[PDB]
Structures are given as C-alpha cells and as structure tokens.
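Chemist: This is the structure I want to talk about, given as structure tokens.
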Amino acid sequence: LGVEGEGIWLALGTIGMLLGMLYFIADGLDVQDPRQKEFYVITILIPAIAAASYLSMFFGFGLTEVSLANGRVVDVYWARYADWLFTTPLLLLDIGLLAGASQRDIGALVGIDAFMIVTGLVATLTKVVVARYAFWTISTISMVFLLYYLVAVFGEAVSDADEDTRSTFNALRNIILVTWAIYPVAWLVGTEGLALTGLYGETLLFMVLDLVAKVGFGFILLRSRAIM
Amino acid sequence: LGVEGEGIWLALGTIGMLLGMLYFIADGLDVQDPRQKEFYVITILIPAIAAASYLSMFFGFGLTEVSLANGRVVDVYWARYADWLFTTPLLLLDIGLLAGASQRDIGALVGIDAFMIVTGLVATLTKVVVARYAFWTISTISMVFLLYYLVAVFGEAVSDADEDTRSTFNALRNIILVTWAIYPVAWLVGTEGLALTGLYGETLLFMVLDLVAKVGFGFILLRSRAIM
Amino acid sequence: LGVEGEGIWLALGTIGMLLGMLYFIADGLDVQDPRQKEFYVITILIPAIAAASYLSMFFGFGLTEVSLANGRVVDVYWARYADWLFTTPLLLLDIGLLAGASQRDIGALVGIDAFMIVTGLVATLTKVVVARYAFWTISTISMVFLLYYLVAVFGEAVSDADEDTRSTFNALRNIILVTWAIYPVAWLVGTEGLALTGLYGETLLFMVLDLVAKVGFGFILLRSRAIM
C-alpha cells in the first residue's frame, strides 16, 4: 500500500483516529454543562480532521513528488500540514480553556503555532536544499518559543485553579512537551531531511506521534474530574 | 461561454449576487444601531464574495480539468469551494447572531461547516473513484449533523426571544434546511458524481441554489423587524 | 540574485524585517501589563511573518511564471499575498486595539481586508487580460472602502480617548493611508499590470512599502506613551 508500503500506517492511523473520535462522541452524549461540552466539541473535531486527512493520504490525495535542486526526489505527504494547521490550534485552545488562559494568551500561542506549521510546510516544499534546513530551523525555533510559553504563560494561568485542574493541566502539558518536540526530529531523520529512514519508517513515526498527541491527549482530558 | 455553454449561468450568477449586494448596501445607508449594522455588514460581504467568485469562474480562473482513475475527465470549478469556505460560516454567523446563540455554539457549527466544505473539496479533486464517493459521504454526514445542530442548538437559543425574532429565525432556518440539503444531491447528479447531467445543468443548479441561499436569505433577514 | 537581479531587495527586505522583529522583542522584554504585552505580540508577529515570506521569495519558493493571453510572461511572486493575508489583518487589529474599536468594527475591517487581498491575488494570477484589470479594480474599490472606514469608524472609536492615544492613532492612520494607497499603483506600474517598470523596480518599491508599513508602523506604535 502507498509508494513503499507506508499506506499500512495511513490506514491504521485512519482507523485509530476514527475509533478515538467515536469513543469521545459516545462519552459526551449526556453532557449538559456548556463548558464541559465545549471540551467535547473541540476534542471530537481534532481526531475527525485527522481521520479525514489520514484517509485522504491513504487514497493518494495530499501526496506530491518533489524533485530537489539535488536531483533527490522526495515523496511529500503535504496533507499532514493541512491537518496540523487546524488541529494544533485546536489542541492549544483545549489546554488553554483548561488552564483558564485569557483570549489574548491563547491567541498569542495560536499565532506562533500557525507560524510554526507554515514555515514547516515551506521547509518541506522548497527545492533549494539550504532553504529546507533554514526553514526547518525557523520552524523549530518557533516551537521552542511555543513550548516555553505553554509552560510559562498557561502554567501561570492555571496556578490559581483547583488541584484536579492543575494536575490534569500538568499531564496534558507533558504530553505536548514530549510528543510535539519529536516532530522536528522525525522530519530531520525522515526523507524530508537527512533520510536516515525512508518513507515507511517516517510515516510510522508520525502515525504514532499523531495518535498520542490527538487521541491520547483527548482521552486524558475528557476523563478528568477537572472538566466535569 | 465556458467549456460547454455554462458561462451564461456564471454571468447571471455574478449579476444576481452583485444586484443583491447593491440592494443591501442601499438599504443599510441610514443604519445607526450597532447590532443592526453588524447584520448588514455580514450580509453584504456574503454576496460580495460570491459575486467575485462567480466572476473569476466566468473568466476561467478557478477551473481545472481532473482526469479520474476512470479515464473520465471532469471540469472542476474549484473556486466554488473557496467561496463557500467563507460564505457558509458567515451565513451561520448571521443566523446565530439572530438566534442569540453563544460564541461557543456558533463556533461549534462553524467548525463542522468548515469540515463539510473541505471534505467536499477532497471529494471533488481526488482521482480515485471510491475516494470521491467516500469523501462525498463524509461531507454529507457532517451536513446532516450541522443541520441538526442548527435546528436544535440555535432553535433552543432563540426560544426565549420575541415573536418576531422566532418567526424570522424559522424562516431563515427553513431556507437553509431546504437549500443546503440539495447541494450534495447536486454534486451526486452532476459531472463530479454520477454525471446524470452535464456541466451546463450542474452549473445552472448551483447558480439557483447559491442565489436563494445568499440573496434570498439576505433579503428575508434584512427586511425583518427582528433586526430593527 | 533572482530572475532579473531583484534578489537583492528580497534579501534586504528579509534583513530589515528581521532587525525590526529583534528590536521589538528586545524592547518588550520587561513588559508586564497585559494590554501593552498584546501590542508587542501582534507587532513582533507581523515582521516575523514578513521576514519569513521575504526569505522564502529570496530562495525562489513562492515564485511562478504566468503566461497571459497576451503572450506576455509575468514572474509573479505569490508568497507576498500569503504574507499580506495575515499581516494586513494583524495591522488592522493593532490599530483597532489602540483606537478602542469594538470587536464588531475590527472584524468588519478585517473582512473587507481579506476581500481586498484575495481579489488582488486573482488579479495577479489570472491569464485573461481584462480579468487582471477587473480584479485590480475590484480590489482597489474595496481598499478605498477600507481606508474610509479606518478613518471614520476607528476615528470615531478613538475620539473619547486621551490626547496621547488620539495623537498616536492619527500618526498610525496616516502611515496606513499613505503607504497602503500606493500598493495598487505599484501593481499597475509594475510587471503585473502595465509593465512601466520591470520586476527589479517593482520588487524595490514593495520592499520599501512593506518596511514602512510594518517596521515603521511598529516603531511608532511601540514607542508611544499611549500603550504604556
């Protein structure tokens, strides 16, 4: 399946996201409180967008070959970034609403987040080899800023909440810190960067990361006493 | 005009949207009240977007040929999706503001609207025939959910309003329910789907739907006592 | 550097935007007040986006050739419109927050701004010569509306503010009025329109405009007592 077998991870990733989406829908069917319900909506939308993106990539939509100024040909699943552009701000909105961050503070992170994803998409699409790395570098710096602000700004915001809320915040923060930081490493080691692994390995890595960052995070959030 | 004469419905769509836009601007010239003014702004912007999109299609911009795995070649007016991505959230915002729905509830419907339009663009553009129908199904599913939440959520929001506001909401709701539901049928019967009608018929049908969903909706909204 | 030497202005643009971004970051390091902080975040994000767009153009990403019905071939840097789509709304948010405009008034200007940039992108990309000038005219009309509303609506909002705030507002308003108005003239004289100057000249003109409109504007804003 796919260019070199990687479609198996695309199909698994689809099924995982859909399953996580369905569990979330079934869990929130009787929810009445408007704020609790907002966490449901956001958290159901996240794996919906990712299931759809995964499925599109399984069918070949969202996949282009890029010939670098190298002559190197790279099979670029650009549908990922489409997914990330919407799902990463939604994840930040989720944890920001948990933390009790202001509209101003969530907007700030979201802006930096969008910058991170778009400068990533440039890195991935550009044919000029130094540009690929220059943009990966720009995007990674912006992630570092984002991750610092998440800990500093949202961590302040949550400091006055109850123990359950601070505890769930810390768990969700740590899922973000560990998993999001791997993404630039995965890009670097995969076929977009140094090609230490091929498309099959790279696809498997992002499948696992996306599943943790979306369904794993969602699980932890929606089961917390904090949101109830 | 166009690939097979369909440019005539593109010119008429352009002129219809423009005339609606002009009517609404001339009708709003003396408006002082901020809330009333916001309905004018939203409701002018909608046919402005659609006139600009129709005109772009009339000139051939936003038209691509797509060769399906079928061998079938489909003439895809993709600029319709660009238009819809922004006008369908704006329509929902308009009806939401009338209903007195919360920021949470409006945002929720916009989310799922975006999901419907984007998955509909994938359906239209993918070459894999099973994928085209798969995405059309996904999108239709999301449409049903949206229409349900419109009736239930926005309908509950409007239930404490005055009689004029309730009656206008029901009129506008019923315009959306009938008109919006026809769009997936139009895709299925038109050249992107089963090709029971060709490009000229399909273009005629979207022109009529669009004029009703935007200018007809706008007319009913802006002439109501509810917004005054 | 570039197709016809214009790389020099792409590089210089990158550097000036980056330096403006670093001066603003340095300047806001001790800032504690939330509303003052917000002005820093928006004003640092603007030249960040613009520096990245310039660097992308310097490396040739965001450059297509368009063959017009004319036989004319035009080297179109489309990465500019990506940049503008985000930076012009942010510029409007920055001045609306200074003016104390409502969320409804800011959103209204952003909507017509988006319309202006997107119709300009169509003008730039369309192969049909009459459509180029039709969209340029659409876009310019929308710009005039936007500039009038900026004067009238934000001007009214700021009229109850302190004298420092009114004075800064008038400064920033006058930068937008003068500099923004030049953009459509620059499009018309340059390679996209009448070709009175070539790509090199056009790229120089946009570089100066962008620098004034972003770093010059930010400088005036961030140094004002009005935000302190």
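Residues 11-238, in that order, are what chain B shows, numbered as in Swiss-Prot.
Per deposition record, X-ray crystallography, 1.9 Å.
Cβ atoms are placed via backbone N, Cα and C, with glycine included.
Pasting the feature list from Swiss-Prot:
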- B:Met126 to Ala: Large spectral blue shift, but no effect on pumping activity; when associated with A-149 and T-223 (MUTAGEN)
- B:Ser149 to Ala: Large spectral blue shift, but no effect on pumping activity; when associated with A-126 and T-223 (MUTAGEN)
- B:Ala223 to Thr: Large spectral blue shift, but no effect on pumping activity; when associated with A-126 and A-149 (MUTAGEN)
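Help me understand the surroundings of these features in the structure.
Modeler: Same-chain residues at least 6 positions away in sequence with a Cβ under 8 Å from that of B:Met126 (mutagenesis position) are, in sequence order, B:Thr98, B:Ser149, B:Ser152, B:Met153, B:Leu156. B:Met126 (mutagenesis position) falls within a helix when secondary structure is assigned with DSSP.
Its own atom aside, the Cβ of B:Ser149 (mutagenesis position) has 23 Cβ atoms within 10 angstroms in the protein chains shown.
Under DSSP, B:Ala223 (mutagenesis position) is assigned to a helix (H, G or I) in the three-state scheme. On its own chain, B:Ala223 (mutagenesis position) has B:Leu101, B:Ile185, B:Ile186, B:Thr189, B:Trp190 as residues at least 6 apart in sequence with a Cβ closer than 8 Å to its own Cβ.
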